[PDB]
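Structure first, then comments.
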Amino acid sequence: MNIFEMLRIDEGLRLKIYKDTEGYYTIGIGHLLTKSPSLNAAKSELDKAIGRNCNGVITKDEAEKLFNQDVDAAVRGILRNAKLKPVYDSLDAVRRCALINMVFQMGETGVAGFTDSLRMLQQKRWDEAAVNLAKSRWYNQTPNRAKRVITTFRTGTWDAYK
Ligand SMILES: [Cl-]
Ligand SMILES: [Cl-]
């Protein structure tokens, strides 16, 4: 199991503009297009992003291209983040995937907001961190996906995804 396969399981793949769980316009593998309520604004962002007139639909390849960019951006953002970098450096490879997953979903700033959870992960207090992570809007809104990520941090294995 690797980061790409983990996120593909958590986000799914759709080739036509859809609304994410928060009601925002998205496409492919969790690629947010716009927070705007306008389908048209979504369509324009989508075309800007692909370099073609897509009229709200893309190919598998295009979706995978966007996915490669987004995972790269997520990893590079963690490494530039003064609060995220130290945690990431302190983790094992599986747990590292779990933090990349949160960042892809919530953005760098959102994850950096989990102060106490971050401190506990860096200290390797697995069980404590899992309990604190669950006390969040994130957990209440997408509980199945959150539990999966949380189990990953808690155990250090890919069990939740197997
Ligand atoms: Cl809560
Ligand atoms: Cl969920």
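Going from the start of the chain as shown, residues are counted 1 onward.
Per deposition record, X-ray crystallography, 1.9 Å.
In case you wondered, yes, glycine gets a Cβ from its N, Cα and C as well.
As written in Swiss-Prot, here are the features:
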{"type": "ACT_SITE", "residues": "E11", "note": "active site, proton donor/acceptor"}
{"type": "ACT_SITE", "residues": "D20", "note": "active site, proton donor/acceptor"}
{"type": "BINDING", "residues": "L32, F104, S117, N132", "note": "substrate binding site"}
{"type": "MUTAGEN", "residues": "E11 to N", "note": "Loss of 84% of enzymatic activity"}
{"type": "MUTAGEN", "residues": "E11 to Q", "note": "Complete loss of activity"}
{"type": "MUTAGEN", "residues": "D20 to C", "note": "Nearly no effet on specific enzymatic activity"}
{"type": "MUTAGEN", "residues": "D20 to E or Q", "note": "Loss of 99% of enzymatic activity"}
{"type": "MUTAGEN", "residues": "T26 to H", "note": "Facilitates transglycosylation more effectively than hydrolysis; covalently bound substrate"}
{"type": "MUTAGEN", "residues": "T26 to E", "note": "Complete loss of activity at neutral pH; covalently bound substrate"}
{"type": "MUTAGEN", "residues": "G30 to A", "note": "Almost complete loss of enzymatic activity"}
{"type": "MUTAGEN", "residues": "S117 to V", "note": "50-fold decrease in enzymatic activity"}
{"type": "MUTAGEN", "residues": "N132 to I", "note": "5-fold decrease in enzymatic activity"}
{"type": "MUTAGEN", "residues": "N132 to M or F", "note": "2-fold decrease in enzymatic activity"}
Site extent for substrate (largest Cα pair distance over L32, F104, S117, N132, Å): 27
Shortest C-alpha distance to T26 (mutagenesis position) - which of the mutagenesis positions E11, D20, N132: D20
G30 (mutagenesis position) to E11 (mutagenesis position) - Cα separation in whole Å: 5
Distance check against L32 (substrate binding site) for the mutagenesis positions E11, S117, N132, keeping those with Cα within 10 Å: none
Neighbour count (Cβ, 10 Å) for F104 (substrate binding site): 24
Spatial separation of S117 (mutagenesis position) from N132 (mutagenesis position) - C-alpha basis, Å: 6
Fewest-neighbour residue among mutagenesis positions, criterion Cβ within 10 Å, set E11, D20: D20
When distances run from the Cα of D20 (mutagenesis position) to each of the recorded positions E11, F104, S117, the nearest one: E11
Count of other CB atoms lying within 10 Å of the CB belonging to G30 (mutagenesis position): 19
Cβ-Cβ distance under 8 Å to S117 (mutagenesis position), same chain, at least six residues away: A129, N132, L133
Length of the line joining the Cα atoms of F104 (substrate binding site) and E11 (mutagenesis position), in Å: 10
Cβ neighbour count within 10 Å of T26 (mutagenesis position): 21
